[PDB]
4 protein chains.
Amino acid sequence: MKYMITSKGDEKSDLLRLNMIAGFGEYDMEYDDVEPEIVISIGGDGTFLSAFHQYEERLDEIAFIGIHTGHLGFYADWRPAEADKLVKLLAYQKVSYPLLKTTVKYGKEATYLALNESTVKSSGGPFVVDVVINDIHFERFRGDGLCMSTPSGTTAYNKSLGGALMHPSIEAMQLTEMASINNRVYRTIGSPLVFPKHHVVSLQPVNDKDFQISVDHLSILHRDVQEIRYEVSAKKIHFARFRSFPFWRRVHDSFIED
Amino acid sequence: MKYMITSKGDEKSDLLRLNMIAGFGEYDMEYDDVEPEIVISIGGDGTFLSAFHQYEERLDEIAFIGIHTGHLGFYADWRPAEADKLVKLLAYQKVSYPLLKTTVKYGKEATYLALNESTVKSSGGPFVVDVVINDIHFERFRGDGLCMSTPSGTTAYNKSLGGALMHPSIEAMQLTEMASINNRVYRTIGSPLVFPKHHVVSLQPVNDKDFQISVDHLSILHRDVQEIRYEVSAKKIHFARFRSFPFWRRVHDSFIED
Amino acid sequence: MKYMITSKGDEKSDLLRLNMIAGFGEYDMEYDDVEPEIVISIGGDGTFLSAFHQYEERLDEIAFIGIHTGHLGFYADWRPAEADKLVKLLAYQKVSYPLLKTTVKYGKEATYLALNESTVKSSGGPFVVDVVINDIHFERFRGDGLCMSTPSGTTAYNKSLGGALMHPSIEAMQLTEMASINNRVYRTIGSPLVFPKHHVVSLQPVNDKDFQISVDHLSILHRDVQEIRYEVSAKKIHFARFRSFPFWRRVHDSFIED
Amino acid sequence: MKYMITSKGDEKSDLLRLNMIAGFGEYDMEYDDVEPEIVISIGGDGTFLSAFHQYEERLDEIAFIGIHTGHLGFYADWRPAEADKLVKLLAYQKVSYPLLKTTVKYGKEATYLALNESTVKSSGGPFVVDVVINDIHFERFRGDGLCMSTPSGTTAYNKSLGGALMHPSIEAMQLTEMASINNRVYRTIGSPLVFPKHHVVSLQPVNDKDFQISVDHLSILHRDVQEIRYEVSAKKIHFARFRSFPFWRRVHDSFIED
Ligand SMILES: Nc1ncnc2[nH]c(C#CCOC[C@H]3O[C@@H](n4cnc5c(N)ncnc54)[C@H](O)[C@@H]3O)nc12
Ligand SMILES: Nc1ncnc2[nH]c(C#CCOC[C@H]3O[C@@H](n4cnc5c(N)ncnc54)[C@H](O)[C@@H]3O)nc12
Ligand SMILES: Nc1ncnc2[nH]c(C#CCOC[C@H]3O[C@@H](n4cnc5c(N)ncnc54)[C@H](O)[C@@H]3O)nc12
Ligand SMILES: Nc1ncnc2[nH]c(C#CCOC[C@H]3O[C@@H](n4cnc5c(N)ncnc54)[C@H](O)[C@@H]3O)nc12
C-alpha cells in the first residue's frame, strides 16, 4: 500500500519519520508522495493542516493519520511513543469528517476547501458585508469579520469567538462574528449560526470590494470581490482509525485536563 | 378531520378562536379535544408550549399550528388577519422538529419531553454536578446551572446564554452554562456543546442531591436525585405547513427587524 | 490591642486558631470578640465574608486579616505556614476597599452592606424590572436577574457573568446581566455598566413585586418590594497590610497560575 | 474669542458650518484655526476624532463641541437644528474626560494620545505578547490582539469586545481581548481589566517584533518593537458644556432607543 509522511521540520519530527519509514521497509509498503493511500502527519495540527491541503485533490483515496510531536492536537491522535505500534497495524476503520466549501466570485471564480474554517476580513479600513442566507437578506454585518467553521474546526478559531463546540458527526457549518458593531442603527444577530447541509450563506460587499480571505492557515488578499459563498462541501476527509478516541474525550484532554 | 383550538385566554384570542370554529362549522370538521388530528394554538409561544405538553402523548397523529395574537413567535406562524385563509386550507405538508428527552432517576424514574429546553438549577445554595458524556467524565460544573436545548429552542433560553442558533432540520441538542465558576482549581469547557443523536449527557450530583429541574415552562423541585440524563428523543413534533416561512427568515423577523 | 479570630470550623482551621491565640498570649494582646480592633479570619473567602458581616457595624475601628486554610482566596492573603510571623508583626499599614450599599423599600426600609456583590432574582416565574440610573429610565430588564458588584467582588460572581475585573482602588460599582432576553421588542444594554460614586441605580418592579435578593452569601425573599437602590457606600472595609501583595498579582495566582 | 470649525466634508455639514461662521460674524468672535479656544466639529464621532488629533498639542486651551450631521454620536451632542442657539451662548462650564497615553519603544520612542482606544495587532501571522502589569508578568496573550480603551471610548471598540461601559468621570483605562487562544497550555484572564491611574500596562513581544498599532482612527505598522506601554495620561480633553446631557442618557439614546 502506497503511503507518505510529512514532518514538522524540527529534529524530533524528522527522526520519528525516518524510523517509521525504516519500519515500513520491513513490510509490503511503498513510499510514494504522488499518489499515496495513507498520509501520515508528524508534528502539530498545522502540520496536519498542511498535509491536508497538500492532498486535497485526492481526498477519497487517502486516510489521514496524525501524530503530535508536542502537545496533543485534535487531528494528531498518537503520541510518538506509540509509533512502532502504528506501522504494524497500518500493514482498520475509516471515519469521515465534514468539510467547508468556499466560492469566491469576482467581476472567473475560485473554490476552496477548508478543514478548520474560512474567514473574511477587511483589506484595511472598515468591514461591511450583507449576509445572505439562501437568497434571503439576513443582516448587514459591521465589525472586524466573520468566520465559517467546520465541525472539527469548532474547537479552533470558532471556539475563541464564542462559538459552540460541534461534534464532527454532524454535517454542518458554524458562523461567528468578530466584534460586531451593534447600536440603535446597526443590528446583528450576535449569536453564532449553525447551518445544515445544502444551506448556502453568501457574503456581499457594500462599499469596499477587497477582502483578506483566509482558508485554514492560508490568507490572501482578494480584490474586486463580488460574492463570497459558504456551503457544506460534498467532499469529506477520511481518517484512519485503529481504536477508540472520542471527540469529547479529545476535547476534554485539550481544554479541561490531561 | 378532528381538531381543537387552544386560546391564550385574553379577549382577542377567544374571539378569534370562536370565529375559526364557526368557520370550521361550514366544513366537514369535528371539534374534539380528546383525540384531535390538528391542534391550533392562538396566543404566544407559551400558549403553543402549553398546547404541546397538553398533547405530548399523541405526537405522531397531530400536526400543530401556531397563530400569534401579539408579536410574532417562533412557533406561531400566522397573523390573526390570515385566519379565515387557514381553516379553508385546513379542510398540506408536514414538517418535523427534533425533541429532547429528559430522564430523572432517584434513589422509580421520570421521563420528560421538551420542545424548547430543559434546565437544572440548585435547590438553594451552590450547584455542583459532574457532567458525563457517553459514560466518560467530561467536567465538574460549578455555577448557577446548565441548559440542554432543542434546535428550535436555541432561539429561546439557549440564545440568552451565549448559545448558537441551530437550524431545526439538524437532529441535535445544545448545552450551555449559567455563570460557570472558572479559576485555577475549577475548570469548565465554557463553550456551548452540540450533541448529535444517540449521544447521552448525564448530570450527577456531588454533594447536594436536590435540584430545581425545569422542562419548558414547567419547573418542579426534585429531591434525592441520582442522575439527570439528556438525549435527543426519537419522537418529533409535527407542524402543519401551508407555505414557505424559513427558519432564518423567522429568525430575521424576531431579532433583526420586521 | 483587642482582637478576635474566626475559624472555618474544620480541624485544620481550629488548630491554627488556637496556636495564634497561644502566641498572642505571649504579647500584650487581649482576645475580645465584642469590640476587637483586629479581626483575623482563618478559612476561605466565605469565612472572611462571614467575619465581615459579623462586624459590619464597627468597620472604622477594625483592620481585617485573611488566612486561607485551603487554596488562595482574594481576601485571604496568608498561607498557614506564615502564621507565627503574623502575630509577631500584629503586636503596619491600613488599606481600604470600597463597599456597596443596598436599600430596599417596601409598601419601612432596609439597608445592606456588601463586600462582594448584591443580586436580585425573581421569586419564581419571570423577572422584569425597570432600571433607573439617576432618576432617568435606562432600560426595562427581562431575564434571570442583575448583579451589582464591588471592585474587590468583580473577581467573584461579577467575573462569571462576563463582567470586568476592577482594581479595588477605584471607588465604583459594576452591574451585570443574567441571561437577558433580547429580541426585536425587548432591548437591554448587554454590556456591563460601571458606576462612579454618588451615582444611584434603582430597580423598580413592573408586575411581580417579590424578589429573591442576595447580599454576599446571604439570600432572603423580599415581598411587596417597591424599589431596590444601589449606590457606592461611604463606608470602607479596612485591611491590615504587612507587605506587598498587589491585586493583579493576586488575580494572577487565582486564575492564571500559581 | 478665537475659534474654528471642522466639517465632515458633505453638503449638509459644509452649509451648517458657513451659517455658524456668518452667525459668529455678528459677535466678537475671530475665526483662527492655528490657536483657537473653541473647536467645533460638525459631522460624526470620526469627524470629532479627527478634530481632536488636529489639536491634541493644545488641549488645555481648547473646549471641544460636537454637532452630529447624521445620527447621534457620543462626542457630538447637538442636533443641526440647535446650531443658532449654540453660537449665541458660545459668545458656560467645562468638563474633562480622561485620555490614554501610548508609548512605543524600538531598538527612539514615540508617544501617542487616544480619545477612544489603542489597539495592537499582528503584522501578519500570529500575535503573541507578554502582558506586564506594573513590572509583574501577568499573562502571555495569544490571539488577534488587545485593546486599551478610554472611559468615553468604552462605548466604541471596547463595547464590541465584551468590555464594560465605563462612566467618563472615572480616571481609568480598560483592556479587552480579541479572540484569545485558551486551551490547557495557553491561559488568559479572559475578563476585561480596568486599570486605575498610575498603573502601567506593558506589552512585550515574544517572537514577532512587528505590530499593527492603532490609535483611534489611525493605524500604522511599527517594526522592531521592543515595548508597548499603556497608562492613563495626565492630559484631559475639555468639553464646552451648555446644558445637561448625562452619559447614561447618552448611552440610552445610542443603544436602547431614541
Ligand atoms: N481543530 C483545532 N482544535 C483545537 N486547536 C486547534 N489548533 C489548530 C490549528 C492550526 C494551524 O494554524 C492555522 C489555524 O490558526 C487558527 N487560529 C487563528 N487565530 C486563532 C485564534 N484567535 N484562536 C484559535 N485559533 C486561531 C485557525 O483556526 C487555523 O486552524 N486547529 C485546531
Ligand atoms: N423558541 C423560542 N424562540 C424565541 N423566543 C421564544 N420564547 C419562547 C417561549 C416561551 C414560554 O415560556 C417558557 C419559556 O421561558 C424561556 N426563558 C426563560 N428564561 C429565559 C431567558 N432568560 N431568556 C430567554 N428565554 C427564557 C424558556 O426558554 C421557555 O421556553 N420560546 C421561544
Ligand atoms: N472576591 C472573590 N474573588 C474570587 N473568588 C471569590 N470567591 C468568593 C466567595 C465566597 C463565599 O460565598 C458567597 C459567594 O458566592 C459567590 N457566587 C455565587 N455564585 C457564583 C458564581 N456563579 N460564580 C462566582 N461566584 C459566585 C458570590 O459572589 C459570593 O461572594 N469571593 C471571591
Ligand atoms: N465613543 C464612541 N461611542 C460609540 N460609538 C462610537 N463610534 C466612534 C467612532 C469613530 C471613528 O472611527 C474610528 C473608530 O473605529 C472604531 N471601531 C473600529 N472597529 C470597531 C468595532 N469593531 N466596533 C466598534 N468600534 C470600532 C474605534 O473604536 C475608533 O473609535 N466612537 C464612538
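Following Swiss-Prot, chain A shows residues 1-91, 95-110, 114-264, kept in their order.
Cβ coordinates are placed from backbone N, Cα and C, and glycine is handled just like the others.
Quoted from Swiss-Prot, the note on the mutagenesis of A:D45 to N is: Only minor changes in the structure and a 10-fold decrease in the kinase activity. DSSP assigns A:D45 (mutagenesis position) to a helix. Applying an 8 A CB threshold to same-chain residues 6+ apart, the list for A:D45 (mutagenesis position) reads A:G66, A:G73, A:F74, A:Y75, A:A76, A:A162.
What Swiss-Prot records for A:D45 is active site, proton acceptor.
The Cβ neighbour count for A:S166 (NAD(+) binding site), using a 10 Å radius and every protein chain shown, is 23. Residues annotated as NAD(+) binding site in Swiss-Prot: A:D45, A:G46, A:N122, A:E123, A:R148, A:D150, A:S158, A:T161, A:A162, A:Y163, A:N164, A:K165, A:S166, A:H223.
Long-range neighbours of A:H223 (mutagenesis position) (same chain, six or more residues apart, CB within less than 8 Å of its CB): A:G46, A:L49, A:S50. For the mutagenesis of A:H223 to E, Swiss-Prot gives this note: Twice less active than the wild-type. Its activity toward DTA is increased 2-fold. The structure shown keeps the original residue.
Under the DSSP three-state reduction, A:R148 (NAD(+) binding site) is assigned to strand. Among the recorded positions A:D45, A:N122, A:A162, A:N164, A:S166, A:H223, the residues whose Cβ sits under 6 Å from any atom of ligand 1 are A:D45, A:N122, A:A162, A:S166, A:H223. The binding-site residues listed here are A:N122, A:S158, A:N164; among them, A:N164 has the most other Cβ atoms within 10 Å of its own Cβ.
According to DSSP, A:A162 (NAD(+) binding site) sits in a coil region rather than a helix or strand. Each end of the 3-residue unmodelled stretch has a Cα atom, at A:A91 and at A:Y95, and these lie 10 Å apart.
Distance (Cα-Cα) between A:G110 and A:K114, which enclose 3 unmodelled residues in the deposited structure, is 8 Å. Chain D lies within reach of A:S166, taking the binding-site residues A:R148, A:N164, A:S166 and requiring a CB-CB distance under 8 A.
For A:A162 (NAD(+) binding site), the Cβ neighbour count at a 10 Å cut-off comes to 21, with all displayed protein chains included.
The maximal spread of the NAD(+) binding site, taken as the longest Cα to Cα distance among A:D45, A:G46, A:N122, A:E123, A:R148, A:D150, A:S158, A:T161, A:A162, A:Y163, A:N164, A:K165, A:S166, A:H223, is 31 Å. When secondary structure is read from DSSP and collapsed to three states, A:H223 (mutagenesis position) falls in the coil class.
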